[PDB]
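Below you'll find the structure, written out as structure tokens, and then a few comments.
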Amino acid sequence: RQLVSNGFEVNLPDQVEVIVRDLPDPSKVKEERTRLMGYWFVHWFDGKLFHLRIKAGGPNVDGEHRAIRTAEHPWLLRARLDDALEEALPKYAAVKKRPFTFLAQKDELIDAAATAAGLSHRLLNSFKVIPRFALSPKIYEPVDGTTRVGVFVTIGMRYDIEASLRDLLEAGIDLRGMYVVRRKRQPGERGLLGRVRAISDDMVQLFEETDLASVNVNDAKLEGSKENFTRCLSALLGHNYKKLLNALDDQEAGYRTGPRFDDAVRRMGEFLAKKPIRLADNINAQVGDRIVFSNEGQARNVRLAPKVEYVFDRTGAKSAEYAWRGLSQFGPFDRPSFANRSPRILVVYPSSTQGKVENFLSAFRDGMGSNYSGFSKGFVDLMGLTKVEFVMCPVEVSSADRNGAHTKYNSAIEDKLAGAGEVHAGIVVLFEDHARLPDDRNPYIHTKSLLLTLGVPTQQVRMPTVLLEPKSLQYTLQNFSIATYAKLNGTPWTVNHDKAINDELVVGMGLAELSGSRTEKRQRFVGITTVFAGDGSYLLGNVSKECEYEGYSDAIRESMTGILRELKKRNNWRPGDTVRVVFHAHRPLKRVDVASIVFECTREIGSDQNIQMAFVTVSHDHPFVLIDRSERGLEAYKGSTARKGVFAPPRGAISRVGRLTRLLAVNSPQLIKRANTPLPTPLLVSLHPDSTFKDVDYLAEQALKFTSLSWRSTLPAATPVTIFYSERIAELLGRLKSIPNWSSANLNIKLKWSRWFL
RNA sequence: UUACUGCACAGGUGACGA
DNA sequence: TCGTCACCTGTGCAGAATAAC
Ligand SMILES: [Mg+2]
């Protein structure tokens, strides 16, 4: 019935007396906050400076003496609450402001976990994992039209390596190549320094340096990355350190699992409620009841969308609630019409892996048999094909080759394809040592580039994957198979939809930011994905091939007007039919581009039809989480009383935060991985205020459905494919643009229907 | 680069205003 | 060209046999 938040009501005064000055130049703000510090809280907003006296005593300030009512303009006290919260907890130092973020004072989980696993070492004490809390004052709407201010509590972990580098070398750890950051960060300065090349002195030489190429061991520390944690801890504890890691894992679950997260939030609120918070020398705020999402009173703030249906035919008849159960039963959605029932697949691999590749190939095509029910039938039978012909392309290359692997792959491919006929896809096997080389010598991107130029999509695979034990291999081959079929132009499945309106187009934009290393400046690229309403089905449209970030707003416009025009011809809209267009991205569009897009789409479809348009952003990293106390979770393992997903809301729960925003739960207990998996964070779905379509509950459920549309895997994706696919297109095309002999000519010819980006 | 999930660190960035 | 609110993207590691069943 009810969903509990991680936030607390804040009781504020109805009203606060203020002094206002017009200050059209906001540069002035800096100095004025200083001149009046301590006596005045100061705030700029729409051309005016607002002054809230906090302590008696000059300096005095001029301006109009206006009252500000909290119900009408809650931004004022919300901002003041950022500062007030810090001052209410003066024993807890801010490591970050707005939101106020601070460290637990006693608990330190590496010590705790070493003790708990029975481990010790003289440098452990310099490895620290400390709980970090943030208190975020946010405006929300308990019912439509009335605003309130809540305080939302979030929990993470500071990882830090405070050990001096002299010790870590002397203890047996190769520092070479690790990233190094400033111990003491310079006022609004960069922290990262570079990577350690060597040490011959108290100063260390750097490569991939951000500043000067030298700094003192006492100005520098390792960054608190996991990489540096495991590299350092394996080379001081191993191979026993895995016992530490899971011990550490056990400790953090003590702050992040549902019940334990709910408890820490409760205790934070009890602490914050003990006194009143001092907004000013005689005005008080009071932290109150835990905020809830419910349908009690006049509130209609929680709902549960129905389960998504994976659908495998166009009459609606062949549906399932899980993609893979649906695929095995029915075979793929487009099986009746699928054109090429005998595909020829190039398989490019190091000659010395031959036997391993043949067994992976045999399992993929013909299956693993009934002892491995995850992948019994194999690709040909799973997808309803006649057969699959493999064209073997061994490459005489060794994992130690670091400079010429790519040219050897590309020469082998070229010489093999010149005799042979047409191949319809390829499989490229990569050595793990080659997978992450720089792109100028990386065989993943060069073989991808060569084969895409020729109109051949590829499914690549790293040797550690080819060698997976059978219990995992079966799942690997489910995803491998779904993406290969899609790259052969197949459609594995759709998700259900009942059209209220005569046509619905969703288009999404994604971003990728590319650089050779953490020093070089990242270059932005974009991708565009389209999805169409069908008869009971969401259908994946075509996909961008141009990827430059400069001008992306015009590219959104062209793809929409072009698709609308084509949809009108196909479907032959009647006078009075309603067309709906939805846009998806991880960031909001500018108002001016919304206006430009509405205008062009409105003109394109013309006056015979009604057009509805909605502009949506999907956020993952916000201060909101949802707790379902009625949820006991699931049994994790055999002989395991321990549970997973305890308090996790169900997949499809949609909570109202305000008029334009919903919280969307995607990871149910069924999908949560492990007993120690944190309480999941829901997606935040936000509607652009200039949208002409306003039903964000519907848009929240549409985004949910689009997570189930991913053909990269049998399991749902963490964001709708409108965005996800586009990010994958953007990164690929971005990388390919710099590869010699890359050409996009075939992306709209041979690859027009290929899901080559999966 | 089979993926899902999680976390960490780093870089910063976006939208709205005058 | 600043204030203010907000959180995005890249990378690397690991999974109480990781894989909705
Ligand atoms: Mg892929």
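Quick note: numbers on chain A are straight from Swiss-Prot, i.e. 20-777, in order.
This entry, so its header tells us, was determined using X-ray crystallography, 2.3 Å.
Using the three backbone atoms N, Cα and C, a Cβ is placed for every residue, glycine included.
When Cβ atoms from all protein chains are considered, those within 10 Å of A:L777 (Mg(2+) binding site) total 20, not counting its own. Marked as Mg(2+) binding site by Swiss-Prot on the basis of experimental evidence: A:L777.
Look at Swiss-Prot and you will find A:445-757 tagged as domain 'Piwi', backed by sequence analysis.
Here the residue is the original one, while Swiss-Prot reports the published mutagenesis A:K506 to A with the comment 10-fold reduction in plasmid silencing, strongly impairs gRNA binding. Spatially close to A:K506 (mutagenesis position) yet at least six residues away along the chain are A:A444, A:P476, A:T477, A:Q478, A:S773, A:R774, A:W775, A:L777, judged by Cβ distances under 8 angstroms.
In this view, A:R754 (mutagenesis position) is surrounded by 19 other Cβ atoms within 10 Å of its Cβ, with every protein chain counted. Under mutagenesis, Swiss-Prot gives A:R754 to A with this note: Increases affinity for 5'-phospho-U gRNA, no change in affinity for 5'-phospho-A or 5'-phospho-C gRNA.
With respect to ligand 1, the recorded positions A:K506, A:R754, A:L777 contribute A:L777 as residues with a C-beta closer than 6 angstroms to one of its atoms, given in sequence order.
DSSP assigns A:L777 (Mg(2+) binding site) to coil, not to a helix or a strand.
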